[PDB]
Amino acid sequence: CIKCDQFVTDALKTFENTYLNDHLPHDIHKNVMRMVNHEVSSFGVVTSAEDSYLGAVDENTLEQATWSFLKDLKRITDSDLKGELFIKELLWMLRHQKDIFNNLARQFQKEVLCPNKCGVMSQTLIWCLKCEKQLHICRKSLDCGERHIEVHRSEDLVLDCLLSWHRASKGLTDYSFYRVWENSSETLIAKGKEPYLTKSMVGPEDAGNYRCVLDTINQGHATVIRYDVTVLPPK
Ligand SMILES: *[C@@H]1O[C@H](CO)[C@@H](O)[C@H](O)[C@H]1NC(C)=O
């Protein structure tokens, strides 16, 4: 994906136009660049089987790849290497940066990608072949689970709808908190960007089932959490 970052392409433009003259004879420049560009364009391109894990990467990981690649390309720019050794080390550095990228993508999937164990997440991915930003939808069963909440009388009742991955998810609209009646109907008791609901000075009338549903601009509901609230005596 590094080809998708303006800093990499500008870096290669300066490398070809300015820095190559220092290291190598002019007449071998173009061919060298061809190879360089070829290798830089092969970054992240998928061979099927497992390789699909390199076809797309989040903006942050693309940033890491960009900056390590630029670090090495600058190292070689500043090296005393020339001729055959400069070419050998250049191609080796491209192969090594390709390894670094592969590691960053593999890692990105293991941890960063589809971290949600429930609900629907939306992550901005860069597809490396065409350099296209798309919204990747990690879709799992919308209902995340049921919380058993117990609160003494005249205390604060807090319903926490926040999930780990929520902060990272894209396109989140407001959380909506509903009260689910024994009659099998519900009324919205709150809506807004706050991940939680607070009800003050609860009483037995507040005992019951509650529900939290997070909404998105496009994809749908991101998360649902149900709450079973039992009001205890004051002491
Ligand atoms: C049940 O439903 C009715 C209308 O369907 C609603 O007005 C009422 O407040 C609800 N209350 C209980 C205790 O079920």
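We number chain A the same way Swiss-Prot does; the residues here are 22-256, in that order.
The way this entry was determined, per its header, is X-ray crystallography, 2.5 Å.
Even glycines carry a Cβ here, placed using N, Cα and C.
One mutagenesis experiment catalogued in Swiss-Prot, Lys154 to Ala, is accompanied by this note: Decreases adhesion to oocytes. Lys154 (mutagenesis position) carries a strand DSSP state (E or B). Under a cutoff of 8 A between CB atoms, and with a sequence separation of 6+ in the same chain, the neighbours of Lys154 (mutagenesis position) are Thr145, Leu146, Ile147, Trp148.
For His157 (mutagenesis position), the count of additional Cβ atoms within 10 Å of its Cβ stands at 15 [all protein chains shown]. Swiss-Prot gives this note for the published mutagenesis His157 to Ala: Abolishes adhesion to oocytes.
Counting only same-chain residues at least 6 apart in sequence, those with a Cβ under 8 Å from the Cβ of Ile158 (mutagenesis position) are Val141, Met142, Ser143, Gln240. Under the heading of mutagenesis, Swiss-Prot lists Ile158 to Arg and annotates it as follows: Strongly decreases adhesion to oocytes.
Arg160 (mutagenesis position): 13 other CB atoms within 10 A of its CB, across all protein chains. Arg160 to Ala appears in Swiss-Prot as a mutagenesis experiment; the accompanying note says: Abolishes adhesion to oocytes.
Classification of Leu163 (mutagenesis position) by DSSP places it in coil, neither helical nor stranded. According to Swiss-Prot, the mutagenesis experiment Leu163 to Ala carries the annotation: Decreases adhesion to oocytes.
The domain 'Ig-like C2-type' annotation in Swiss-Prot covers 167-251.
For the pair formed by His157 (mutagenesis position) and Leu163 (mutagenesis position), distance between Cα atoms is given as 16 Å, rounded to the nearest Å.
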